[PDB]
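Quick notes on the structure that follows.
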Amino acid sequence: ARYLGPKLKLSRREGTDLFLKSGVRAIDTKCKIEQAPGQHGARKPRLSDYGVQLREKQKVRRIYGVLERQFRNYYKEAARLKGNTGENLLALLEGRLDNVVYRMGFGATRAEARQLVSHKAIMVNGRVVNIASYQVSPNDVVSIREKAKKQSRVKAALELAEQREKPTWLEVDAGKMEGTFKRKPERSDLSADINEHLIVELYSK
Amino acid sequence: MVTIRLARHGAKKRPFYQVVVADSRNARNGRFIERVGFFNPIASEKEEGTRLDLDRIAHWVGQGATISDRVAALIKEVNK
Amino acid sequence: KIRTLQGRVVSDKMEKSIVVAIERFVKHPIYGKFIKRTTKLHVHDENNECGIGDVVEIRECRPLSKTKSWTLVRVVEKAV
Amino acid sequence: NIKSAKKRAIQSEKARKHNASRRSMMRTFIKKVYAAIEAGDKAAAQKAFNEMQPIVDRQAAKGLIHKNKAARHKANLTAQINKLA
RNA sequence: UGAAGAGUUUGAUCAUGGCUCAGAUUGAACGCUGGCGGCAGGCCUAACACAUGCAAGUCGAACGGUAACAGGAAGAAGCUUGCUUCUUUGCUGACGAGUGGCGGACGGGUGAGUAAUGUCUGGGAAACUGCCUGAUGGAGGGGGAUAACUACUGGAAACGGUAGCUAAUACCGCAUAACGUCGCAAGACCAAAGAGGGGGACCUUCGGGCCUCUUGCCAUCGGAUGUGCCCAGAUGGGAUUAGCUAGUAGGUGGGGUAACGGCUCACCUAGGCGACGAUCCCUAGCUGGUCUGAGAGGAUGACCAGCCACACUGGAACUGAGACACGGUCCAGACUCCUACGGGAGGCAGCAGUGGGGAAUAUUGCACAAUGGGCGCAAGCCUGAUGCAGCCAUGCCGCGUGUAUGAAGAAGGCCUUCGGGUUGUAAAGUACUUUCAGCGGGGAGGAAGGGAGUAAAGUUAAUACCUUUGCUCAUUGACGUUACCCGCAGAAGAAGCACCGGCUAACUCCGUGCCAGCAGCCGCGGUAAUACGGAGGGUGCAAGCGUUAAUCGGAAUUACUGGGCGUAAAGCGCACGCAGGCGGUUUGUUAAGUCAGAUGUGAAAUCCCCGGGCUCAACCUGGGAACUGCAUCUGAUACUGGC
């Protein structure tokens, strides 16, 4: 099933941008002119502690577009290998193929990157992959499939990705549409403006 | 008789085999005397994808135990 | 080594047998409390130097009759 | 009557009468040694045993009594025949 | 492989005390609703009951034969005069039926019974077994049977009988032989079968000699696995179930049996059992496990493995290596079906389907193509085993219902003294890409193993079987319109459910009006319940979501981890005391308990911890860990126990 909820209203709702309809413009942005509170802010109640957890839980899941039970599987996989449930949980979401295609710059939104996985337009190790939940292996090569390597919207996403900083744990060539995934996401370059002291209170119990 | 045979595992489409010493009486998947290793018909990317103690096979031949043709092909799969 | 027990005669009313009581004298596995736990055996003896109240030493051996497998060795306290 | 098993039933019922007649045949020879023990007569029970061993050895040759009963038929009475012989 | 919190006694507060919620498992069931695939599960109920069909067959390399198909021949002919359908001949291959041996105790199924000396953990000593494996030995002769078949016959039928013919690896006498046994020895008993594939050289009434291989028969005892006998430890509770038994307790003897033993008959002595719960009843298969908890623990032992008991009631014996023989045999009881009235027959707790039952569980399915088991040395045959599809969200896991852009923000709605808000960048417009699907095209892997040729001083006696690292070829598909890819438009065909005042995240507005309708507590509602119905927006989850049932996690409220008895559950009114428990010090001793060292046992699967395999996960699988203990060995020697 798909959420199908709003793209930018949720970014404003928690006061924190989701890289939804906002990743490539600064002018002519269509972002509802950065909506001033009007008579709404004066009528907003305080959230409960049970609700503050849920606001975090939904935010951290929806920024990557992932399923609940898979996000919970990563909460069980972050508990092992001295990984910290508050630290490796983020790197498990960031390490999915549907986000590796995004960080290689092939799509200007996560949904435009997940499009390439879901339409079988991506390959890993030279093999076609349709699984968005795939955990990419270290020192493995990700590339755009032969039948998709001429897309001008991907050349145009790369025209913009050449102007961005890359993750330290991967590389990509804008000509070949190809990159080595060097390492699993690392706390030496991975950071997020999320409540890392609060995500530990989840699934307990 | 006491025989050296492949026990059927791996479930559907990609079977996996445990090489055992067992009695041929009654139940197909009956109790088994001893295991000597494992055999994989599928590529595993490892040079220990199949493992056998050929000296322990020679010790069970030293008990007079029977051999099955599929296990003679397994002894060939470890290049004897 | 063979199994041997010390116990006491609780009935001598039959000629070639003695009823012998043996104990466990050990802690209970979930309470730590000592439990004596007495069990009776119908022990063979055709010597008749012992009787009721005598402390006796018995050994485990082959069945001789229905439910009977233990036999007399010696009198331990020798009170008479 | 559903697995067409009928021939094994007649081969078993034929073997019933036959195996019982194998036992009857050798029991008649044993009966005649315990009758010679009643006869109180000069080596008569030893002579009754000299004709019995070849009837119990044959009845043991395919099965029937060969586990221990034949080795009883050739030893359980061998001190009693020795008396009045 | 590791540790909770929150709602709740009131006018307050603090104890003491019970109640409650977020969570989860399931052969679930019901309703709203339902896109793809794989993997698993799928009559627990009525131990009530069946019409129909299937499910277990097979070997001619044991063989009297020939119901058929090839090939030859003969012939009735057929005619087309050179061959053949015939349809007979058993010759060769081969093979329906029978003889003969094996399989059926495999394959499976039920969980009624059983708190069990059954089951689970671990030990004891005394026996029995086919294939297998080891050791030491044997291979002569005769008498005739007996299906089938042939001619007769009892009967309504099931189901057989009379008389004769016929073979063997089917039967029975005589013989022969220890490893076996009797006779202190001379001596003697008791066995049986071969079958088929190949032949160099040499000889031959060219029949056989001679060579040889694979696989069989008999002799009497070991080994493995299996089976039987004994025992210690472990298993649910209740006494408002208290008395039990006297074939019972101990013993001896006969009889039987594989060993042992009350297994069984007869007799002698006079007990035995219960307090640590016998007797009685209820519930229940047990275990590895399944699920759950940080753990102690709790619930539960389907499906899958390791054992058991059972298959309409009860008793019984026989057959085989193995059967207290589920589809074998006998007999009565019940139930039924058939009857020609004379009698007979039968077992859905194997796979389907049906009747009855029930909340409820599939096709009166496809193939034998791979795998095991069966017959067969191998070819070949059989297989609702096994492989699979059909039907069923019943569970697990991944995955589809596109991506981007598009306005003071349109048409349509909902909130709104009407400022604006919200649906909503949603739509329309445009760009842009097609996964899955549909249809057409191409089409893997599961088809190896065996077989043919080639090669090998294979072993043997170099081209019988069989073996061989290889090479070369004809071959085998239920699933299946497979997987995977290509091609073609075209975003095209693909979404619900419950809830939104507190615990409790989402927010209002309308209707209902103490009536209806909700609820776990709160209590709501007597016409502003955002608490009952609906609408707009929203929350959460999603091919599911809600509801019910059972049982767990919250639970430190059964108590060691980790409580109470003055006043908030309760110290017995008091003393005495049997049975049971505890008990100062010093020097030895034995080494049970104890501690140490070490080995065996602790199945697979499953879990945990760490990895690997198809694009992931489901699924599958390597490693590490534990199974606290139990059994046994060799030491230590303080303290307890024994002395």
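Numbering of chain C is taken from Swiss-Prot, so the residues present carry the numbers 4-83, in order.
Cβ coordinates come from backbone N, Cα and C, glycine included.
Features reported for this protein in Swiss-Prot:
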- C:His31 to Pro: In neamine-resistant mutant nea301 (VARIANT)
- C:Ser68 to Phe: Prevents 30S subunit assembly at 42 degrees Celsius (VARIANT)
C:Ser68 (variant position) to C:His31 (variant position), Cα to Cα, whole Å, comes out at 33
Please list, in sequence order, the residues in the chain of C:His31 (variant position) that are at least six apart in sequence and whose C-beta is under 8 Å away from its C-beta.
C:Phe37, C:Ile38
Would you mind checking how many other C-beta atoms are within 10 angstroms of the C-beta on C:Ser68 (variant position)?
9
